[PDB]
Amino acid sequence: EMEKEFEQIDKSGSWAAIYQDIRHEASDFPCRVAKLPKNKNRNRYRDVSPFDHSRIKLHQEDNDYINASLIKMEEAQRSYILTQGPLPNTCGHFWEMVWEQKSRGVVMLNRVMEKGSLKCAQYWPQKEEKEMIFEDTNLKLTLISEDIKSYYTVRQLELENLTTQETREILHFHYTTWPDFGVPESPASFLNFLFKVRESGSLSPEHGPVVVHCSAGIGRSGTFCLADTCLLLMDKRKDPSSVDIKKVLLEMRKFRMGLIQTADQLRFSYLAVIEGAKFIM
Ligand SMILES: [Mg+2]
């Protein structure tokens, strides 16, 4: 059914029109905290800010600001934190958020360098014997293990709160093959990646929300959470054909602006859910 609507839009060449309609209907809420002068250097992009109502607050006595949003999907019973790729001065904040929110997994959908520019700070250690200390938030991060596959890398990290000496295992799911321009040709490897995150327990209710980022934390990040939520609803509902990807995306856009950045990303999301639903049969 969603598949019949897909072929209709394809045959009619109307992806841009459908996407502009979503842009026009999307919620608008204030971002007064993101726009305070003191926070200018905590934001990667002037045009991507968390809403005040859904932003993640840092606890540590100070400035509580990080560019991150809680996407809480009520019917699907799934939560996600969407955030920007860390900046050189926000790696300590990023790991503070992971600690305080009790996240088990971090999902990264970009490379540190793309199109010959830096899209995110090197916020995790690359060698077991070279751990990272974040002195501003009093956290230590160690690489425990790394498994490099053709389309993704999974890392086991140990995060230690140096104040209390408590340690937690964090799983880092790194999708390494999203192309520099456009979207993937096939959704097959992105779906395999999504099922690997699911299988880890990182998305399950006994943990805090999974942390998802790309460079801005709206485009690829949006695609990941939209695809996951739609596929869950199709398993949960008596009528799986009732799942309306445009309705789900507008719901998610109540919590963070700009999720899905292009008509091509919208088309790719439809493609991933349509293919993903056939695998869950
Ligand atoms: Mg070595």
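We're sticking with Swiss-Prot numbering for chain A, so the shown stretch reads 2-282, in order.
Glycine too: its Cβ is placed from the backbone N, Cα and C atoms.
According to Swiss-Prot, the active site, phosphocysteine intermediate annotation covers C215. Here Swiss-Prot flags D181, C215, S216, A217, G218, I219, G220, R221, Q262 as substrate binding site. According to Swiss-Prot, the feature domain 'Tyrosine-protein phosphatase' maps to 3-277, an assignment based on sequence analysis. Among the mutagenesis results in Swiss-Prot, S50 to A or D has the note: No phosphorylation. The residue drawn here is the original one. According to Swiss-Prot, the mutagenesis experiment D181 to A carries the annotation: Substrate-trapping mutant. Per Swiss-Prot, mutagenesis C215 to S is noted as: Catalytically inactive mutant; abolishes sulfhydration.
Sequence features annotated in Swiss-Prot and their locations in the structure.
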{"residue": "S50", "record": "mutagenesis position", "Cβ contacts under 8 Å, 6 or more apart": "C32, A35, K36, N44, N68, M258"}
{"residue": "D181", "record": "mutagenesis position", "Cβ contacts under 8 Å, 6 or more apart": "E115, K116"}
{"residue": "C215", "record": "mutagenesis position", "Cβ contacts under 8 Å, 6 or more apart": "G86, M109, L110, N111, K120, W179, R221, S222"}
{"residue": "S216", "record": "substrate binding site", "Cβ contacts under 8 Å, 6 or more apart": "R45, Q85, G86, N111, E115, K120, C121"}
{"residue": "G218", "record": "substrate binding site", "Cβ contacts under 8 Å, 6 or more apart": "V49, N68, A69, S70, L83, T84, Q85, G86, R257"}
{"residue": "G220", "record": "substrate binding site", "Cβ contacts under 8 Å, 6 or more apart": "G259, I261, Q262, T263, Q266"}
Checklist outcome for this item: The number of other Cβ atoms within 10 Å of the Cβ of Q262 (substrate binding site), counted over all protein chains shown, is 18
Checklist entry - Among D181, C215, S216, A217, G218, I219, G220, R221, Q262, recorded substrate binders, what is the largest CA to CA distance in Å? => result 16
Checklist entry - What three-state secondary structure does DSSP assign to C215 (mutagenesis position)? => result coil
